[PDB]
Amino acid sequence: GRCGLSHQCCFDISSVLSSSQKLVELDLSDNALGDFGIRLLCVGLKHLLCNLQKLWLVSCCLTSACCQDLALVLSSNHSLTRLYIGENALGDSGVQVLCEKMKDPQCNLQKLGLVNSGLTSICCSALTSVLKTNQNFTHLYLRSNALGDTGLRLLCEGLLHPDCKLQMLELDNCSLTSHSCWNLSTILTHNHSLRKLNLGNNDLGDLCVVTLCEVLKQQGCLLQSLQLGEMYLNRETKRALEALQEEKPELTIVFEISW
Amino acid sequence: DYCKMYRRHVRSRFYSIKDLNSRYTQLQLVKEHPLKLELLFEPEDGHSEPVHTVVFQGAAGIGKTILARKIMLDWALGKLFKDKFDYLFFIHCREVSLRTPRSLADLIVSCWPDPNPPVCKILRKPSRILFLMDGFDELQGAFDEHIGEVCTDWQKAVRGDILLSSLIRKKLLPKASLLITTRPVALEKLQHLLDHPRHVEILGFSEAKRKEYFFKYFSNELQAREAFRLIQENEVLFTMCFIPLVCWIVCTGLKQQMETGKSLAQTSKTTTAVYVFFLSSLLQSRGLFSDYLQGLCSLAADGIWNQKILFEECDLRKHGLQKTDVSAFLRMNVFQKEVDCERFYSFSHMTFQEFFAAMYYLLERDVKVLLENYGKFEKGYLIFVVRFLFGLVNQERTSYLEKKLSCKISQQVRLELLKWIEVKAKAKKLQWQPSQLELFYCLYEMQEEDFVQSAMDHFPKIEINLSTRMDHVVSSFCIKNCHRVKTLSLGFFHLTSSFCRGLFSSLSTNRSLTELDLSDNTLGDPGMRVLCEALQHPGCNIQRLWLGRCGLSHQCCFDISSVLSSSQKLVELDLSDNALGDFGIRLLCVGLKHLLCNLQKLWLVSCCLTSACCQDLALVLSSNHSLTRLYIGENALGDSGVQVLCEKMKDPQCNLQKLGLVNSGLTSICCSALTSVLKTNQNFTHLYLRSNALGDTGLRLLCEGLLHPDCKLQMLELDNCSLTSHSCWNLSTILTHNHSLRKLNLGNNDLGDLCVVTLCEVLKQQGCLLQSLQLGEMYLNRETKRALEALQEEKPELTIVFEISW
């Protein structure tokens, strides 16, 4: 991670990923594995039978032009189930590939960190497809992404598929109308989809957290936690939020903004 | 003073033409020589110091005169035009085409005379006069545009022949800038004519601004989108949507179809097809007109046949079928008479005229003289003529037209075209004659299987250079119907993934026999990706793949390794002058060794690699035995690979006949490895050490390597060195002891007179070598020359010594 590294390692590590029967995770972080070395990586992964568990391509300066190969190796292998691609240089136009990674069950990809993407609508539509179809898809770490209200709306529409087991989820950056959060809370009430959630730099307004605290107040939607940061909202929101946890510890915590 | 009234005259002239102000989308200006109309005429001293002129080029039929008119009107209106010039004159040579000897002709409508003498007086100091002459293709006469016999006066007030006054005014003492518009058919008359010009290509509708043109032409809601997208869904008509004449003809050709409804994308295949559909749509409610069309037809073609493109307000038509049908034709063809603006009648851009010329031969002369006159400058290039001829002669269109027009058409012409194809097969002067590209155009436009097969049979090798996607499609069509074509060289001049994928799925149908070259062409990131999936299917594929000086990088390496594994037909593969730096040589070698491949050559010449991959080269060389010809020509390696160099061939049965070598570093160790290979390895026929810093001790131990007898080493070379003139004696004596090699070269070797003296003595007495010897670039004294010139005639055993300069 962050090591002085380049494309050359790719074939090498592919070779050892083939010949290794002991490695279970391998991290490639902040290292200039630009592209086509991701191809060498994926061919090394799929060609033999390897007991790989994690695979981190975080901040590796790749593009969508290798995501198809990532999907191929993900389909072929089943040992790999934890695939961070964290906020590298991809986004839209990989969206069809993003979906067809998990277009069927038995993919076995528990967590899937995501990227600073581009056009929200199509990628979040692929996310809805994976959420409604794929089993054991425990996390979806969309973070610092230009995702819109329509995007997250169709995301909760993806949550509308019941029996979809999706644990901890996150929507970091967005600008929504304060009914969308109401839809996600109500859909959690309808079915205990996830456990916690984060809202980061989301400009949501007082009424947003007001609806949030009411819906959690009456048989709370989520069951574990919720994290809110960096708002300058008025303080009767704080009074309502500080009230509700002591009567109901179901919402174990809301991350207090500053006070 | 005079500028203002005529700048308004030209505004009035070019504003009414269609409008066309809010009906225009910018086309592309390109000058590669491996744009911005503003400041088009920099005389800046980068590469264009003394230039005064530019030529507009582009794809066949851009309406180019339209772009000339747009530039004219843009200056006339200004529009941030810093006036580098006081006058830009639009010459409509389509009218100036006459044989009459005319002086400076700045009047057009025959108004009150321009201030011609003071115009000549505002010449000397300011060179702010310019003549936008257009329609050079229509300079008629007797195709006589050679060097002018007689010049003209500078005052230009003399009414000399435009052949003898205007052309020479262009030639010498022009004093003004120049911009000419014409197609690249047969212009070299004016270019072997010295001009020191530039050239710029014009490119038509790309997808996005073609959509913009569709929005601007159609109303913003009636047909702006649904027609656009329904013709998008066509696998074709987007190949031609690039060409502006096709876009203008489909935009005007579809406003009549909402009255009918849902008849847009039908029977739309090729340029001939769309022209026929448009003409039928115009002439739908006319049938009477069966004779009117024939009368107009049997006279239109003579405009270029007799080479009187101008009809003289259609007085020849007044002779032939002048009725109210003429008024109807003018009404539906508003751009016929209005362009002349005073009395005169003509056609829009002579393309419907050439379509009517095709109609002529469709209805009922002799085809012999036309095919003889193909592409000349007397009947008018015949390009679009023969294009439409081929488009029509398609048998289904033949039946349709013979039923529609009540006309008999001859099938002999099909054979004539055949004959023509063998002739241009045997025409060795293909550089200054029509290319293979328009032949491909025609065979595609005529869509006959057996005919295209027979046409391609006459051509075993193809040389084209793609510019349009229409070029891509016609190339795909012709090549997927080839059986007697061996080599396929293609010139890419830029998505390309699917294009070349089709181009070589045509090779997947060329399983009869094929050979491939793609050199000096930049295959992009998926340019590497093409031809890999193509080689990835079994069958009969390319025996010999060439990628030399191509735009290429590391990415291809894995790809080609894959195809080198999956290919059972490739026998050689070249990677020349291409930036396959390193570790892609590893991908290459793993692809070679992992499977069993029948590879024969392997060229890594000038691929910027280092010694750090030579070990892998040696591993793959040891593993494989099919590979026996391994150029690594003078790339960036040398010493410190030396142990690897040796251990490549440390045993016999290596099977590496020739081994080109590199500009190396420390001589001694590498030449020691060379001695090891020479003394041990069998069937090592060549050793091309060239332009290498090899020393006298180096070559000395090399001949010591030659001291091992029974070593079969053919032709050898030592290019650059500085030896004492006994070393050459040792090599000659060791050849005398054992006939090791056949010839040798000594290049920039400073050897002295005594060297060649010893050489000629030892060869004189039962010559060491038996085939040849090459010596270049010495300034040695001449009694050496006398001895060398003597010895060969008495003993031809030394068949030749390369004479230095005399």
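Numbers in chain B track Swiss-Prot; the residues on display, in order, are 131-148, 159-174, 199-451, 457-533, 554-683, 722-1033.
Even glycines carry a Cβ here, placed using N, Cα and C.
In the three-state DSSP reading, B:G225 (ATP binding site) counts as coil. The ATP binding site feature in Swiss-Prot is assigned to B:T165, B:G222, B:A223, B:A224, B:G225, B:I226, B:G227, B:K228, B:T229, B:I230, B:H518.
What Swiss-Prot notes for the published mutagenesis of B:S291 to E is this: Mimics phosphorylation state; despite this, does not promote activation of the NLRP3 inflammasome. Note on B:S291 (mutagenesis position): other Cβ atoms within 10 Å of its Cβ, all shown chains, come to 15.
Where Swiss-Prot documents B:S291 to A as a mutagenesis experiment, the accompanying text is: Abolished phosphorylation by PKD/PRKD1, leading to prevent NLRP3 inflammasome activation. DSSP assigns B:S291 (mutagenesis position) to coil in the three-state reduction, outside any helix or strand.
While the structure shown retains the original residue, Swiss-Prot records the mutagenesis experiment B:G754 to A or R with this note: Increases interaction with NEK7. Contacts of B:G754 (mutagenesis position) defined by a Cβ separation under 8 A and a same-chain sequence distance of 6+ are given as B:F681, B:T723, B:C727, B:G778, in order along the sequence.
Swiss-Prot gives this note for the published mutagenesis B:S803 to D: Mimics phosphorylation state; impaired ability to recruit NEK7, leding to decreased activation of the NLRP3 inflammasome. Reduced to three states, the DSSP call for B:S803 (mutagenesis position) is strand. Of all the Cβ atoms in the protein chains shown, 20 others lie within 10 Å of the Cβ of B:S803 (mutagenesis position).
According to its DSSP assignment, B:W830 (mutagenesis position) is in a strand. Within the same chain, residues at least six positions away from B:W830 (mutagenesis position) with a Cβ under 8 Å of its Cβ are B:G775, B:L800, B:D801, B:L802, B:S803, B:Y858, B:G860. While the structure shown retains the original residue, Swiss-Prot records the mutagenesis experiment B:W830 to A with this note: In LRRm1 mutant; abolished ability to form homooligomeric double-ring cages that hide pyrin domains to avoid premature activation; when associated with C-858.
Under its mutagenesis annotations, Swiss-Prot gives B:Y858 to C the following note: In LRRm1 mutant; abolished ability to form homooligomeric double-ring cages that hide pyrin domains to avoid premature activation; when associated with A-830. Under the DSSP three-state reduction, B:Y858 (mutagenesis position) is assigned to strand.
Counting only same-chain residues at least 6 apart in sequence, those with a Cβ under 8 Å from the Cβ of B:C955 (mutagenesis position) are B:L973, B:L978, B:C982, B:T985, B:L986. Where Swiss-Prot documents B:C955 to A as a mutagenesis experiment, the accompanying text is: Decreased activation of the NLRP3 inflammasome; when associated with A-126.
Long-range Cβ contacts of B:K970 (mutagenesis position) within its own chain (separation 6+, distance under 8 Å): B:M942, B:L943, B:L996, B:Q998, B:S999, B:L1000, B:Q1001. Here Swiss-Prot notes a mutagenesis experiment, B:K970 to E, with the remark: In LRR6 mutant; does not affect ability to form homooligomeric double-ring cages that hide pyrin domains to avoid premature activation; when associated with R-1001 and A-1029.
Every protein chain shown contributes to the tally, and the Cβ of B:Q1001 (mutagenesis position) ends up with 14 other Cβ atoms within 10 Å. Mapped onto three states, the DSSP output places B:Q1001 (mutagenesis position) in strand. Swiss-Prot gives this note for the published mutagenesis B:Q1001 to R: In LRR6 mutant; does not affect ability to form homooligomeric double-ring cages that hide pyrin domains to avoid premature activation; when associated with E-970 and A-1029.
Record note (Swiss-Prot), mutagenesis B:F1029 to A: In LRR6 mutant; does not affect ability to form homooligomeric double-ring cages that hide pyrin domains to avoid premature activation; when associated with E-970 and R-1001. The unchanged residue is displayed. Around the Cβ of B:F1029 (mutagenesis position), the same chain contributes B:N972, B:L1000, B:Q1001, B:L1002, B:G1003, each under 8 angstroms and 6 or more positions distant in sequence.
For the pair B:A223 (ATP binding site) and B:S291 (mutagenesis position), the Cα-Cα distance reads 32 Å. B:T165 (ATP binding site) falls within neither a helix nor a strand when secondary structure is assigned with DSSP, and so counts as coil.
Shown in sequence order, B:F369, B:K373, B:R374, B:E376, B:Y377, B:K380 are the residues of the chain, 6+ apart in sequence, with a C-beta less than 8 angstroms from the C-beta of B:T165 (ATP binding site). Taking CA atoms as the reference points, B:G227 (ATP binding site) and B:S291 (mutagenesis position) are 29 Å apart.
Each residue contributes its Cα atom, and for B:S291 (mutagenesis position) and B:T229 (ATP binding site) those atoms are 25 Å apart.
The 10 Å shell around the Cβ of B:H518 (ATP binding site) contains 19 further Cβ atoms across the protein chains shown. The number of other CB atoms found within 10 A of the CB of B:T229 (ATP binding site), across every protein chain shown, is 19.
Annotation for B:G225 (ATP binding site): same-chain Cβ neighbours under 8 Å, separated by at least 6 residues, are B:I407, B:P408, B:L409, B:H518, B:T520, B:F573.
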